[PDB]
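Report on one structure; see the data block that follows.
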Amino acid sequence: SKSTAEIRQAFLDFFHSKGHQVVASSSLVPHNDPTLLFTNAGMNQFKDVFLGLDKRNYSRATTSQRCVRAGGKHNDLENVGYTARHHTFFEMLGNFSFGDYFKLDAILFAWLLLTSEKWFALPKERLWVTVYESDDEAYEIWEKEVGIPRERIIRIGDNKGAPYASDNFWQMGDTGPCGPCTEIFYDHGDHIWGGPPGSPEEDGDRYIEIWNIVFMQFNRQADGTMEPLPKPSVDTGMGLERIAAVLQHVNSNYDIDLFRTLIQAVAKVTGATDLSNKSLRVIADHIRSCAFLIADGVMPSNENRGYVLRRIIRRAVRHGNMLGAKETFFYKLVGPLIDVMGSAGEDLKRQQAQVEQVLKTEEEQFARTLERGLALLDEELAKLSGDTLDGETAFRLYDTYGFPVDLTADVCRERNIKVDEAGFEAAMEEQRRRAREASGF
Ligand SMILES: C[C@H](N)C(=O)NS(=O)(=O)OC[C@H]1O[C@@H](n2cnc3c(N)ncnc32)[C@H](O)[C@@H]1O
């Protein structure tokens, strides 16, 4: 079967052969978008094109975009290690139409690449599609133009409990380009738990969302109102890791060639032997987001972007500790990561030594309190009455040991213990008041 690198290239070759300009992945960090924490989709760097504020020499494009979803509008951090399909860092394979072609041709391109004997040749019978409930045009295209049996075309309304809050209406953020969308799912088989989209068991890893095709129609405002874009456009994105899993005949993203090699490296540096332990997958995921974010200019800190990075590094280090890592290990995964990323890791390779030292320094800094903080948390859990750790203890771990609340929550979750987030926030606010009182005017 094709390697991850070959799949990435074949996707780009396909759209290039269809007249799409190949554009390089943008950085994970925008210089000119105050509303965006980290790049979360291929469309981010073309936001102004969709808005009609910018025009390129090309009206159609294709990219393999590095994305991080660990904060802001799209945040999958807490899913990592718990599903076969979620990462913090991942590549989104995309094609874009800037007032060029629209619904029918976007759907046809996607179906062709996926199912043609000349291309990916996926078994058509295992593919399901969803459309926005009110998108009658998309429904008809799938039914009559493509020929998907009706039983595998699923209409999804505003299933997130609010107007335009839906799995089939995609939004870049609270503001920005958005529109109804249609998604293609692959059924991995009845040996995996889960049901199709719209079913009670839809959240399972059996029927996995491979490719989202967005019909960009509006610019959402802060009020929540939808202002139409000047030209209806197309924004698509397919998870490289998810399609690689399908193509390599495995069910989990973590079983693709890229992650198999990376997870082996994690076991090596931590001393772990059980290759099935979820901490190996969490760490393999976390090195990708951490190393690339640093390569793209983020430095660990206690505010904004730097704090998300710090949070992820420390959580990864914590997982390494649980695996029994005896010495500083996280920075040792940069080399192995570069070796599996191909041309998609060129920016990281260019800055290898710098990224390594940043990660080494951060882990060493955290090691000053990690073991001691874990010992305290263990003591507090051993005498804990109930299923919820008190907010005062969470705050103490934060204030004294530099444990982000979500890191503490991660440890507790592994023991079926919750954290009183409200109590933690009340303790934070109490400290803020003390600071205001002492500092004065
Ligand atoms: C096209 C659009 N702007 C968009 O971002 N749609 S989407 O949110 O659904 O993402 C495109 C895709 O990337 C993949 N994807 C999304 N979040 C992911 C994550 N946290 N980890 C791995 N893959 C993810 C999915 O295959 C998915 O259909």
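Since chain A takes its numbers from Swiss-Prot, the residues it shows come out as 2-442.
Technique stated in the header: X-ray crystallography, 2.1 Å.
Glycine residues also receive a Cβ, built from the backbone N, Cα and C atoms like all the rest.
Annotation note: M44 (mutagenesis position) sits in a helical segment as assigned by DSSP. Every protein chain shown contributes to the tally, and the Cβ of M44 (mutagenesis position) ends up with 26 other Cβ atoms within 10 Å. Annotation of the mutagenesis experiment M44 to A in Swiss-Prot: In mutant 6A; abolished binding to lactate and protein lactylation; when associated with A-70, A-171, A-213 and 236-A--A-238.
Less than 8 angstroms from the CB of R70 (mutagenesis position) sit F39, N41, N76, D77, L78, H88, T89, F91, each of them six or more residues away in the same chain. Swiss-Prot documents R70 to A as a published mutagenesis change and attaches the note In mutant 6A; abolished binding to lactate and protein lactylation; when associated with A-44, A-171, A-213 and 236-A--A-238. In ATP-binding mutant; abolished ability to mediate protein lactylation; when associated with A-171 and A-240.
In Swiss-Prot, the entry for mutagenesis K74 to A states: Loss of alanylation activity on tRNA(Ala), protein is not acetylated. The structure shown retains the original residue. Taking Cβ-Cβ distances under 8 Å and a sequence separation of 6 or more, the neighbours of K74 (mutagenesis position) in its chain are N41, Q172, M173, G174, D175.
The note that Swiss-Prot attaches to the published mutagenesis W171 to A is: In mutant 6A; abolished binding to lactate and protein lactylation; when associated with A-44, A-70, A-213 and 236-A--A-238. In ATP-binding mutant; abolished ability to mediate protein lactylation; when associated with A-70 and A-240. Of all the Cβ atoms in the protein chains shown, 25 others lie within 10 Å of the Cβ of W171 (mutagenesis position).
All protein chains included, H192 (mutagenesis position) registers 7 other Cβ atoms within 10 Å of its own Cβ. According to DSSP, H192 (mutagenesis position) sits in a coil region rather than a helix or strand. For the mutagenesis experiment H192 to Q, the note given by Swiss-Prot reads: Inactivates the enzyme.
Using a 10 Å radius centred on the Cβ of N213 (mutagenesis position) and all shown protein chains, the other Cβ atoms total 22. Record note (Swiss-Prot), mutagenesis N213 to A: In mutant 6A; abolished binding to lactate and protein lactylation; when associated with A-44, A-70, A-171 and 236-A--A-238. The unchanged residue is displayed.
One mutagenesis experiment named in Swiss-Prot is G238 to A, and its note says Greatly decreases affinity for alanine with only small changes in affinity for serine and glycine, in a 2-442 residue construct. Within 10 Å of the C-beta of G238 (mutagenesis position) we count 24 further C-beta atoms, all protein chains included.
Swiss-Prot lists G240 to A among its mutagenesis entries, and the accompanying note reads: In ATP-binding mutant; abolished ability to mediate protein lactylation. Secondary structure from DSSP puts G240 (mutagenesis position) in a beta strand.
Highlighted here are the mutagenesis positions (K74, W171, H192, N213) whose C-beta falls below 6 Å from ligand 1: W171, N213, in sequence order. Rounded to a whole number, the C-alpha distance linking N213 (mutagenesis position) with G238 (mutagenesis position) is 5 angstrom. For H192 (mutagenesis position) paired with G240 (mutagenesis position), the C-alpha to C-alpha distance reads 22 Å.
A gap of 11 Å separates the Cα atoms of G238 (mutagenesis position) and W171 (mutagenesis position). Neighbour count (other Cβ atoms within 10 Å of the Cβ, all protein chains): 22 for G240 (mutagenesis position). A strand conformation is recorded for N213 (mutagenesis position) in the three-state DSSP classification.
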